[PDB]
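J.: The structure that follows is given in the form of structure tokens.
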Amino acid sequence: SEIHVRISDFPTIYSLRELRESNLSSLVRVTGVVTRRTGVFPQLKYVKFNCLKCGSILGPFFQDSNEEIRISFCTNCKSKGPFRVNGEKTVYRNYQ
Amino acid sequence: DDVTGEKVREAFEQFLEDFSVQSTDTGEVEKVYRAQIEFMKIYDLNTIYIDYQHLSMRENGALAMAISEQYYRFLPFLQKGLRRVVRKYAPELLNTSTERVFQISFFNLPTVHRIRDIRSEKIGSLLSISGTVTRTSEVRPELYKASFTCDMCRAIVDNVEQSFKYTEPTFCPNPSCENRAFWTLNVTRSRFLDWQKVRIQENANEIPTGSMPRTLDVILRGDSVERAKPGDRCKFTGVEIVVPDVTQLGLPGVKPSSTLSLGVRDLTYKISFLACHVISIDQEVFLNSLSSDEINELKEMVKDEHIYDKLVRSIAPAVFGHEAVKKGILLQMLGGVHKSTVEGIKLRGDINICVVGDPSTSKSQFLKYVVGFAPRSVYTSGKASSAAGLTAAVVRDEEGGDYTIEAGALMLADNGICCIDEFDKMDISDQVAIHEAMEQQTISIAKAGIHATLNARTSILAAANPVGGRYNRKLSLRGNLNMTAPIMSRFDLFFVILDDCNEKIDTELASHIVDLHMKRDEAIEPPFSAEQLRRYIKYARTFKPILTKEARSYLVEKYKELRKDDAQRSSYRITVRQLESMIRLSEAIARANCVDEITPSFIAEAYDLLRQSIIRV
Amino acid sequence: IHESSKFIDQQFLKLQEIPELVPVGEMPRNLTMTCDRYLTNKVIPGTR
Ligand SMILES: Nc1ncnc2c1ncn2[C@@H]1O[C@H](COP(=O)(O)OP(=O)(O)O)[C@@H](O)[C@H]1O
Ligand SMILES: [Mg+2]
Ligand SMILES: [Zn+2]
Ligand SMILES: [Zn+2]
């Protein structure tokens, strides 16, 4: 469904303790030794919220990776109750 | 508004603008502050060094008194004044290229108050505190200026600066909102300040009689973060600030409270310190740092005919009668060249000495002399110490909170000498622990959700009495010790100290001791003072001696003789570890003579030390 | 109304990767499982 681009050979290399804050929202190239893995966890990618007041499920809304979007109002029927997720129709992504 | 704050701010602006003083005999009258403004502009720095005496001389010290006594209120006024000064003179560096958060780091204050001397009246004032760095935190971003997105009348609005408590904008980009429901931050537009919380202990010398070392938590912001070292004595300058405390609710005594519908907030606090200026209390770098007076002292010191003996006699002034031990301690202090192989092996480059001797033979005196003299050194006793002490430990961040790494004794002695007094009495489990680190110089912790790999390149100086408290004439050194033969093999030098009923030495040592009690100073005068020794050791450490091709042969036949002489029964059997040790001592000797090439004299000295250290049964 | 209801058995097993085939430096990774009705009490712990 989607494609990704993997940048390589960035000029500047910073150690972990030298990140400070100027490198915020910036591309960095750091090196280290891996310590802990958290396994492979599915993460919501194309979540389809359902509207039980409408009758059926709503459209697939792209889930921003910063935070979990919510259906406060249904733009169609103004439903405050149903904003749940159906794990069958939802398309997930890997996460570690 | 406040008239006094604005008046003091403009007075500060004027004083900075017209600051004048004679500069030495050269540079005439230099507006040091105004010129240093562009000096720091050259690198576009973020600190402005306000020496206290400058602020103190003017207005009969009234400005300095106002700033020190009520710093917290005046600081934003001083920030605005500094911005106006930049606007009037040197406006080229104001923009970050929003605006650089310039740091006013005061220093050269009159007195430094101890942790125990912290008082509740002086909060909000400026002072200096001196303590030992024990625990440091990560460089976590701190929210200083934030961008807020209004849930209602949605948009993006920046420049909503963050206060000590959370703050959100009451006015909206579309004014019809005037609602503050879900003002949302964003990563790309908010502004952050580097932050670090460092825990400091009270210094050992200033500890009150019969009391524990009181601790303190110090906040570091801006360019002053990540400056302190665990176990490094440092001084902190800044303002005392209070932070909320949720622990002291069950303590006796009434509690501060408010009423506003209860409208009540439980008000408790604990005192912390926000700091601005913190300082620590290639051979070209060390040479550059060296002043010429010392550089030339060093030049005649370096070109001395007999520098080895004069260095030996200059170490351990208090102890009399032990010369080989002094040589070994000097070599350990200097160290060796850390060499890494292509296949991954990291050749050991520090000297570890285990000193065994009869009771009352200045062994504890040697260890106490080394610490407080060798930079980055830690003294411990055998029984009152544990693996969590010697090696790194795990403890909670804050009480009732997540755990974190605790600085162990070995790491506090990294690239330094660690003195382990009474090694034999120390427990066998901790013995396995210390030796395990000694083998690989790396101590790893894998408990409570932390798997950090912590390295410790530490030279270990071990002292231990023979079993039974008295050396057995019949038994060997290994027979009079409780450690294993592999432990002997790991250690480099064994200086078995013995006590003998020699009248001349008894008389001379009695004279020496009663004179040392007689003359509080000048009882014995070493040729070189502490400063000269420290510097020489520092300079010698920078050089890296290289083995000449010719000396390799002499090493080979010397190791042949060493292998032949024993078991032709001695304290330690002859092994290859010994041949490594021969270089390990040779590099230290070459550093001592301030040479760069290994000569057969150095191998002769090292073999002399190893043949004297080994003791016939 | 509990006297007129009907219920079914449910059991939670846990599955761990076989310790023989584990990467040397890594902890084993486990998985939570459910179970219902006639599949309950079908395996004792320690059974591949
Ligand atoms: N060669 C010596 N030189 C100077 N002082 C000595 C010497 N031998 C013993 N002493 C003195 O006698 C005391 C011995 O203490 P010490 O030997 O360090 O204890 P320990 O034997 O348990 O290590 C010290 O005050 C020390 O100064
Ligand atoms: Mg002792
Ligand atoms: Zn709906
Ligand atoms: Zn709004």
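Chain A uses Swiss-Prot numbers throughout; the residues present, in order, are 291-386.
According to its header, the structure was obtained by electron microscopy, 3.8 Å.
Keep in mind that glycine also has a Cβ here, set from the backbone N, Cα and C atoms.
According to Swiss-Prot, the protein carries these features:
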- A:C364 to Y, F, S or H: Loss of activity (MUTAGEN)
- A:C367 to Y, F, S or H: Loss of activity (MUTAGEN)
J.: 10 Å Cβ neighbour count around A:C364 (mutagenesis position)?
T.: 17
J.: Determine the Cβ neighbour count for A:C367 (mutagenesis position): the number of other Cβ atoms within 10 Å of its Cβ.
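T.: The answer is 11.
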J.: May I ask you to report the DSSP-based helix, strand or coil state of A:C364 (mutagenesis position)?
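T.: SS state of A:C364 (mutagenesis position) = coil.
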